[PDB]
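Visitor: A single structure is presented below for examination.
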Amino acid sequence: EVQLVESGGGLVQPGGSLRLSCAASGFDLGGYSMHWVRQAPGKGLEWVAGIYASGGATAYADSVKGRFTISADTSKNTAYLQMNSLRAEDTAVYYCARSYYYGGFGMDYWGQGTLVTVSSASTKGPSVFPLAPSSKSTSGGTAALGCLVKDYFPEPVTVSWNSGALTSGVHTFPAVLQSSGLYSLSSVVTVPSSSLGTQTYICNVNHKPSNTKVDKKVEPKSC
Amino acid sequence: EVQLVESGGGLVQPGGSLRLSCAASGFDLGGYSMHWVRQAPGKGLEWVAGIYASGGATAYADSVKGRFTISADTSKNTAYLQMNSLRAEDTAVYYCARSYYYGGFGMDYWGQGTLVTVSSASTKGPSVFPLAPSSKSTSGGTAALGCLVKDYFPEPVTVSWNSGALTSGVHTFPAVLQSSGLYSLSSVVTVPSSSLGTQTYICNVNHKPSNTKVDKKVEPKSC
Amino acid sequence: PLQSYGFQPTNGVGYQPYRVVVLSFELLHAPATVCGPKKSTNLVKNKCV
Amino acid sequence: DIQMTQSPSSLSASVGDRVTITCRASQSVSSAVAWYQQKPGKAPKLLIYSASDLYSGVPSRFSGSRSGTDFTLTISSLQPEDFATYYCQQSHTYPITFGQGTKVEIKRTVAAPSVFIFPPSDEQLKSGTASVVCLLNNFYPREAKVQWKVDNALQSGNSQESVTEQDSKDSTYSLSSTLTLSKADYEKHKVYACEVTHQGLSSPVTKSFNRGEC
Amino acid sequence: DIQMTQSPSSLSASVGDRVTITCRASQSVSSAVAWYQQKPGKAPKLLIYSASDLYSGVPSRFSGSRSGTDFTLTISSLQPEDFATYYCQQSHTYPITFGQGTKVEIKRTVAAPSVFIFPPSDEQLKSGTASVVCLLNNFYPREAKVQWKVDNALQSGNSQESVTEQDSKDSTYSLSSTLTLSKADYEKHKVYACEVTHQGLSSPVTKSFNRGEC
């Protein structure tokens, strides 16, 4: 059974460096080309570098030349990516993947990805801003309440309603990064409209990286 | 008066294509099938393709299938062969012909045929090597001077003696293709032997395809 | 130019190796070298044949 | 340096239907092309490599071919597990380039959103800024947008948008579109409005407010 | 795909004689057979089509018939202009195949050729190889060969040949036969000789030379 496992991601501030490792099992390294690929959040895949295990020769993407170094070790049956002089621009989910010879072949086995997040704001707990429902007639007789979960760092934040009891009718955004250096995501609950004055609707935003949570009650407002 | 006139032959290198045409006169195409037949130099005949002019249905020799396409045009009263993916193995004189029904009937009339040639040596003008007469007695008291016309491409070449003035007593060979990728043929002039030291014997090789000629003086050698 | 097959014991049916033998029968307008066995039948004794 | 063009950006087809996704190279790429299938939260899975070789573990529904310079990835019949973003890659030249990704959608019955507007409140405006927020909830298909108007004129260059992911059973999602104004700009206009448009809406939903409402 | 056998490979007959050439098909070909006549330097002309139909512009001398599976082609009286190669084509099942083709000879008085030898010259030997040439000129019938000897032993596997077309009035021809030796092999043998044999030669023509001679 062929498996590869990536590790070593984390949060490193601008001007620093980060080492990623990937180990193989079920097959050898010799005769194979090991590659690293990055995926900035919200973006597609970008190739970084490749090394031929039985060569020692490498190839790099133009966008990473002078900053990203690739290497491999056949005694260990592992491979590494050395990223130097890191910037906020380097935020990405990093992946290891394998190919053949020195190229001419695409990647076959892929890792799941390890996220490193860098911005001007190294960490913050979230806060929540409520959004009032429509007070007018709607299609289907339904209505919704929502909130904006704002200014936290790093992502992920798990969002649910009624302190985590309400998942039914819950829809949330992937977070995006703002000018503040912090992340934000919207969240809503859709129910038959009479339920908005009956059920409890408290946004529960869970942010493990800061050891905090926000419990914010969202309710109908007069208008 | 019934006529078939072929046109469009020429020299096409491997990987290219050549379009052949054949006009009909004195008869229509409708009700008849039209065919093309191939004759490689030094070989007998092989059929390439056929079309029924009034149906549009065709058949191809298995050996040319996928490369040689046959069509006909009853408004113009002409027919065509589109030969693609040409190789040096496809060089031949190409003939146009007509027949009745899809088959079960022979061909009534063929055109004269247009020649296509290809080689590893795409073209070359000729050169000539002399051949000495015997110094010993001969039957009839006659003798001859000769030469070898070598390394030219494509065939035909016209070969004559005394710069083209001497045709009497002239005997020549058809050219054959050599391992050089080029053609060669020998030639002699037989006269009473005392004439070999009196008359001029210059081999005149005329090669229209390369725009060149060879003027080669053949003389008795000491022996 | 050549590469080995990933013929693993864990492969599913579409990736298992299969051996293929193709028997091609060549007939030319020539004496048939691969010939001789005109259909024969079994012997039957004590009956009119 | 080979550049990839992948098309369409999205494709909508139901389970049991046939799907074709194409990718083109700017130059010859030999047989260096590969295709991948990626579901949310997971590693891309290799489908096809070396132009037409199916990869072990990939359903037999996947196949492909080339005509001229155009390569096509085909799913002969979609299964519930074939709804993923598909990608092309070539490894003929360096840098090696990935395509943009084609998102395949379930082609569910189309429906209009529940719509609410949140005009800037008096408490919100304490920041010295204003933010007008329009939400489109629980609707289908994936493609939808909001066009904002001010004093019945179209707005441009002053808005932001983001969406939810799609529901695991119905593939519905919600969309938010907002306007950013300083409080000073909020005060310069009287009427704000959200125009909602998408495939399932025969008449765009228009909601509006005067400044100072709510 | 029906294969044709044409027979005899060659026929000899004088002018005014009756000539029959036959063709046999490996399978049924209906009445799809065509008869062609080819002269040196010319395209094959059609004589007969669809087994028995005469082509326009063809002398009435050309006729034929079928008995069982045997197709017979007849020239009622040969003229000097009929000494040409003949072929059969079967246009029934495609691919359409033709027979080998056969020749007709004039039966002229038989005579031996003028025979010359060209020992390898000093100039030819500059190539690092040697070429010994025996040329038989202006003789008859069409069939003749040259047997080479080296140091009076019969030679084999070290020779090449070329033969020309027959003369329009006398049907004579010339024959070229050569030996290929590396220069190094030329240096190892003292005596070379050409032995000419055919029907008009009562005593084989033998011509010879010593290495380095002429």
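Chain C is numbered as in Swiss-Prot, which gives 491-539 for the residues shown.
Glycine is treated like the rest: Cβ placed from N, Cα and C.
Checked Swiss-Prot, it gives:
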- C:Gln493 to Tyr: Reduced host ACE2-binding affinity in vitro (MUTAGEN)
- C:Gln493 to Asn: Reduced host ACE2-binding affinity in vitro (MUTAGEN)
- C:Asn501 to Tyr: Increased binding affinity to human ACE2 (MUTAGEN)
- C:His519 to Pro: Increased resistance to human covalescent sera neutralization (MUTAGEN)
- C:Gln493 to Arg: In strain: Omicron/BA.1, Omicron/BA.2, Omicron/BA.2.12.1 (VARIANT)
- C:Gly496 to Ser: In strain: Omicron/BA.1 (VARIANT)
- C:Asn501 to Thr: In strain: 19B/501T (VARIANT)
- C:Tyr505 to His: In strain: Omicron/BA.1, Omicron/BA.2, Omicron/BA.2.12.1, Omicron/BA.2.75, Omicron/BA.4, Omicron/BA.5, Omicron/BQ.1.1, Omicron/XBB.1.5, Omicron/EG.5.1 (VARIANT)
Visitor: Could you round the CA separation between C:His519 (mutagenesis position) and C:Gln493 (mutagenesis position) to a whole angstrom and send it over?
Guide: 42
Visitor: Across all chains shown, how many C-beta atoms besides its own are within 10 angstroms of the C-beta of C:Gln493 (mutagenesis position)?
Guide: 10
Visitor: Could you give the Cα-Cα distance between C:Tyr505 (variant position) and C:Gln493 (mutagenesis position), in whole Å?
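Guide: Rounded to a whole number, the Cα-Cα distance is 16 Å.
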Visitor: Of C:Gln493, C:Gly496, C:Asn501, C:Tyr505, C:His519, listed here as recorded positions, which sit with their C-beta under 8 angstroms from a C-beta of chain E?
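Guide: Checking chain E against the recorded positions, the residues within range (Cβ-Cβ under 8 Å) are C:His519.
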Visitor: To see if you understand the setup: which same-chain residues, six or more apart in sequence, place their Cβ under 8 Å from that of C:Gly496 (variant position)?
Guide: C:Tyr505
Visitor: Identify, in sequence order, the residues in the chain of C:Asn501 (mutagenesis position) that are 6 or more apart from it along the sequence and have a CB within less than 8 Å of its CB; answer 'none' if there are none.
Guide: none
Visitor: Over all shown protein chains, what is the count of other CB atoms within 10 A of the CB belonging to C:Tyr505 (variant position)?
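Guide: 16, counting other Cβ atoms within 10 Å of C:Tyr505 (variant position).
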Visitor: For C:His519 (mutagenesis position), just count the other CB atoms lying within 10 A of its CB, please.
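Guide: Counting Cβ neighbours of C:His519 (mutagenesis position) within 10 Å gives 14.
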Visitor: What does DSSP assign C:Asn501 (mutagenesis position), in three states?
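Guide: Reduced to three states, the DSSP call for C:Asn501 (mutagenesis position) is coil.
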Visitor: Tell me the coarse DSSP state (helix, strand, coil) of C:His519 (mutagenesis position).
Guide: coil
